[PDB]
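Asks: My questions will all concern the structure given below.
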Protein chains: 4
Amino acid sequence: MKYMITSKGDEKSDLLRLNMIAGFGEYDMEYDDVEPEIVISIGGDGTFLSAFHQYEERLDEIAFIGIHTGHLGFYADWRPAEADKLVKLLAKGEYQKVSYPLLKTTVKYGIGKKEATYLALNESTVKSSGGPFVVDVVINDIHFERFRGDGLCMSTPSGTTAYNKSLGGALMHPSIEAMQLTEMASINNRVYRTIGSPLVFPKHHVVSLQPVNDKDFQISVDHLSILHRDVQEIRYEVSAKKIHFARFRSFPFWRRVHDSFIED
Amino acid sequence: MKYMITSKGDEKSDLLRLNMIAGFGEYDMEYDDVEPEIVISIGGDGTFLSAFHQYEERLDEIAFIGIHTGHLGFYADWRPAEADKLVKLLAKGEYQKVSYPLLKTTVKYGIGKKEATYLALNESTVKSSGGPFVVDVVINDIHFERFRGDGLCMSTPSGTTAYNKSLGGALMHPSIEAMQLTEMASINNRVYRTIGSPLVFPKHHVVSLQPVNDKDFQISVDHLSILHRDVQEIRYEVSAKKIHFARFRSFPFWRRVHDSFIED
Amino acid sequence: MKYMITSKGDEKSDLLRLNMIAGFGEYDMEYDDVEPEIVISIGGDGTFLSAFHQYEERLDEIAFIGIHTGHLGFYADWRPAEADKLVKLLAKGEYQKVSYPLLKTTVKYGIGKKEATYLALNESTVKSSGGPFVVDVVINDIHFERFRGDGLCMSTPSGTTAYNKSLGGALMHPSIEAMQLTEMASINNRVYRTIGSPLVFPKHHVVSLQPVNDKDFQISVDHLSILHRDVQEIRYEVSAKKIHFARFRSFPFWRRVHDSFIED
Amino acid sequence: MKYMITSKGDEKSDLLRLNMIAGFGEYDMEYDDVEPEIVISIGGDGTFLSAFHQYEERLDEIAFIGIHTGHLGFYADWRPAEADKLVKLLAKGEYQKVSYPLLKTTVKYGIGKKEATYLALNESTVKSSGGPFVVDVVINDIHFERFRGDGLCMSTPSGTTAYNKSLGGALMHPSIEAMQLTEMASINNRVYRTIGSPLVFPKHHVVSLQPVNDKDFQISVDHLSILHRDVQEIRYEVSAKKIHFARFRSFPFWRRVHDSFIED
Ligand SMILES: [N-]=[N+]=NCCCn1c(Br)nc2c(N)ncnc21
Ligand SMILES: [N-]=[N+]=NCCCn1c(Br)nc2c(N)ncnc21
Ligand SMILES: [N-]=[N+]=NCCCn1c(Br)nc2c(N)ncnc21
Ligand SMILES: [N-]=[N+]=NCCCn1c(Br)nc2c(N)ncnc21
């Protein structure tokens, strides 16, 4: 079938990519970076994230594979020495697939700008444009808290091992369809109050951020970060779309967690 | 149908119980504390927990209701002033039910003791009998970490607002079938390593605690706490059984979280 | 003696300032905002911080007083109703003074820029200009750690109740001549390692931040925040200068902590 | 002068002790475990702590030395290979000394028990005898908070790298004469409130714990832990006594922190 390969750009990843392309030539495999059914990432998790966002409009027809040329990654979790064996089973077809949930982000503005929607594989964060960050947090049309601090982070299940982890969030198995909200240096006293604990939301729950004074926020989605003007609402919810991985052997998530944070 | 009412034992709760019993006499309602279909708790969450454990062998034929005579509780979430209105719709039958997941705990010993299983509504904790607490944490037959510290806590979703919250755990909506493991003052250095972050496990995942040197542990299940001798394994997993609540009006979990921790 | 009064700018603070000026006219008190010996701040802690930085070159000849027109502040800790009584003892002379330690910040550049030194009453923070923040932390010419994360915060003792507190730092009594370093969402795994815990340094200890790749950092000193280019080193140490307060009654720091965070 | 050596009891430490005793015989050194001026500990920090408490009534006439036969310790910070060189300079006399602050603990009872005072090198902790732990925290005769949770920990400066560190406390240089109080899984909601942050107290500040309902507490001092009955007050303050170390080369505290927690 149609496939393509993205590379980190260094000497190790480019030559591994050329080797896999040459190996794919020995099989009925067509290179196509416009409508691929198999997208292979070579480098790190950042290389995988770019590959995800390059084809986020055909997620339902693509099975991703990540190869790490450096340290082990949560998405690029196959060593370069397994590249040749990867080519065989990838061209043989007939492989099982694993799907992870994604985060949907919706940004609404005033008159002049159309509602913008984004799709995140790791997390989406909100900070202020320069002054103090103050927003009202509304959960399913119910006012929950007035947050004051550095910012907030909403994470996918597979994204919990990234920025979410550094903020005290919990690591959840990617088979749980949920999203997790964490705080960034919240100010708490007798007058200002936040929950403090991370919050885990199931499907169909809508978490809304609404400005109090400043309407400009620095919003990030994975590696992309843009300053948004005249914002009326930020809307978070578990996406109905999922990312599909090609599965060729058992690499449990908790083993991947152990290898990355305990030892390997 | 058959019903019964437990009371905290103070003057406020006993008289409210007698009032509801008198009100139930005006309807086709039989008092039975042996095979009740409706169990009403009056007092606090601790009173509700005792009512849960008193009838944990007929959870599939009982719809629980909690009434708080003091502050708002996560299980006893109905004010005493709504008692009369509660009697009407409770005796009218025809009400919807909400189910929360439970935690299954299995304790295995050597020769002489039979495997003991417990059912928790909030959480189960493990500490040492006196010396240092050291256990190996095994996730789905895979060694994950060697934990050294004060202890560990495995929480239900609805139990996340209790002891789990005090240990840095995340608050998760009770509709998510999961369990959450948190650490208690773990020692970390160059030689001893733990994950630190809380872990959220889905259904069918088995988390096992195995001793290293001492085989005596102080194991708690909700309010009950017993010293266990000659322990070979502690086994945690989401229970196949659920607790059923009688639903008479919308009291969202996140609103219950807001009223208890933000303001009311 | 010579005195001056700064105001928050709102209607409540301006009229209180005019009242105190009129009261000072009944005594031998000269208004001078060039060489004052008494600087009175009316508003909040932010108003006090501006007054501190306006006269940070004559700290050894000025006794500060803070008046809070809103909620209680750690520096503006006198209610407006005590203004008249404040005027009497302030003009009577003869009052005791309390001194708090300050933080000295030194920023070194390459060729073209002179070494810049700053004096902070609360804290100084360092973040990246846009990309990832990575610095080597050197303590008394000894390499301690390579920090990767959002940033770092070095706090004065009296500044520990501000941004330091939101980052997990400890609250220390302002009579202890020290400074406290805290982390901002540090990334930790098997390859990247930080201490995690806050660090408290005594006098004459020098903590140095040295770049790894990017040499541009967003450095803050209290409310001021400037992007610094071509930075070679950031140097932190307890300042030899102290801020002097005029003391007219016992308001213990721990009581001030209790009133602000527990209840009042 | 008079000296003595304590051993961990294993084969490595006993033989190293006999070797040092034989080496001391080549000099004017008298073995005396009743009135020694030099106390050498061989093993780990736990071996050093026992040596400290064995001679805590002659701390002003003893210079301690710690030798670690296993991993590096904060008190036993000299490798076994430096034992022979240690004997020479120890018998040569003429060495500088370093002093660390200690924590004084005072426990008061009702009629029948005399006030008991303890001296801690690391920390003192308080937990409940079985039920819930609730105490009022009084700072310099001022009520600060009502603590509810698992317990509290008051640490010396050098003790901050031990149990204090596991509870989120800050690491402070042992030259700062202070003590640090940390919380153990405190319950916080709209009705119950604690400061949360660790607190650092200078000399002459008195922190008092007073019971609310239960008067039985499990009080620990370093490795010793005793259940105290009918307790009226627990009193913490920086001790006027200090522990003296013999200094033979520069091993900075922050380097000792780096070697133990970052890498070595
Ligand atoms: N070291 N490093 N890189 C910074 C982190 C990069 N990263 C990305 Br992108 N995704 C993940 C992830 N799911 N879990 C952990 N880390 C991640
Ligand atoms: N104050 N107080 N009581 C101590 C806590 C009692 N508690 C029980 Br039991 N269950 C819960 C729960 N699910 N969430 C919060 N708190 C709970
Ligand atoms: N609410 N509010 N204002 C944000 C915090 C303002 N602030 C300043 Br400035 N100094 C301090 C301080 N020493 N302790 C606490 N807070 C402070
Ligand atoms: N691994 N291990 N042992 C458990 C900790 C033993 N320990 C003792 Br005792 N004192 C200290 C100390 N000052 N800093 C760190 N650790 C200590």
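Positions of Cβ are set from backbone N, Cα and C atoms, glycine also.
In case it's useful when we look at the structure, here is the feature table from Swiss-Prot:
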type: MUTAGEN; residues: B:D45 to N; note: Only minor changes in the structure and a 10-fold decrease in the kinase activity
type: ACT_SITE; residues: B:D45; note: active site, proton acceptor
type: BINDING; residues: B:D45, B:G46, B:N122, B:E123, B:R148, B:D150, B:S158, B:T161, B:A162, B:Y163, B:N164, B:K165, B:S166, B:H223; note: NAD(+) binding site
type: MUTAGEN; residues: B:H223 to E; note: Twice less active than the wild-type. Its activity toward DTA is increased 2-fold
Asks: Specify the secondary structure state of B:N122 (NAD(+) binding site) as given by DSSP, simplified to three classes.
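Replies: In the DSSP reduction, B:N122 (NAD(+) binding site) maps to coil.
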Asks: I'd like to verify something. Among the recorded positions B:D45, B:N122, B:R148, B:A162, B:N164, B:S166, which ones have a C-beta closer than 6 angstroms to some atom of ligand 2?
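Replies: Checking each Cβ against ligand 2, the ones under 6 Å are B:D45, B:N122, B:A162.
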Asks: So if I measure Cβ to Cβ from B:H223 (mutagenesis position) and keep only same-chain residues at least 6 apart in sequence, which ones fall under 8 Å?
Replies: B:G46, B:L49, B:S50
Asks: Which value in Å gives the longest Cα to Cα span across the NAD(+) site residues B:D45, B:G46, B:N122, B:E123, B:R148, B:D150, B:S158, B:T161, B:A162, B:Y163, B:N164, B:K165, B:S166, B:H223 as recorded?
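Replies: For the residues that bind NAD(+), the greatest Cα distance is 32 Å.
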Asks: What recorded positions from B:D45, B:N122, B:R148, B:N164, B:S166, B:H223 have a chain D Cβ less than 8 Å from their own Cβ?
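Replies: Qualifying residues, whose Cβ lies under 8 Å from chain D: B:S166.
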Asks: Restricting to the same chain and to sequence separations of six or more, state which residues have a Cβ under 8 Å from that of B:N122 (NAD(+) binding site).
Replies: B:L49, B:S155, B:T156, B:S158, B:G159, B:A162, B:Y163, B:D222
Asks: By a 10 A CB contact count over all chains shown, which of the binding-site residues listed here is most packed: B:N164, B:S166?
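Replies: Of the binding-site residues B:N164, B:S166, the highest Cβ count within 10 Å belongs to B:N164.
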Asks: Sort B:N164 (NAD(+) binding site) into helix, strand or coil using the DSSP assignment.
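Replies: Looking at the DSSP assignment, B:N164 (NAD(+) binding site) belongs to a helix.
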Asks: Are there residues of the same chain, six or more positions away from B:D45 (mutagenesis position), whose CB falls under 8 angstroms from its CB, and which are they?
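Replies: Within the chain, B:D45 (mutagenesis position) has Cβ neighbours under 8 Å at B:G66, B:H68, B:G73, B:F74, B:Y75, B:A76.
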Asks: Three-state secondary structure of B:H223 (mutagenesis position) from DSSP?
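Replies: B:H223 (mutagenesis position) sits in coil per DSSP, no helix or strand.
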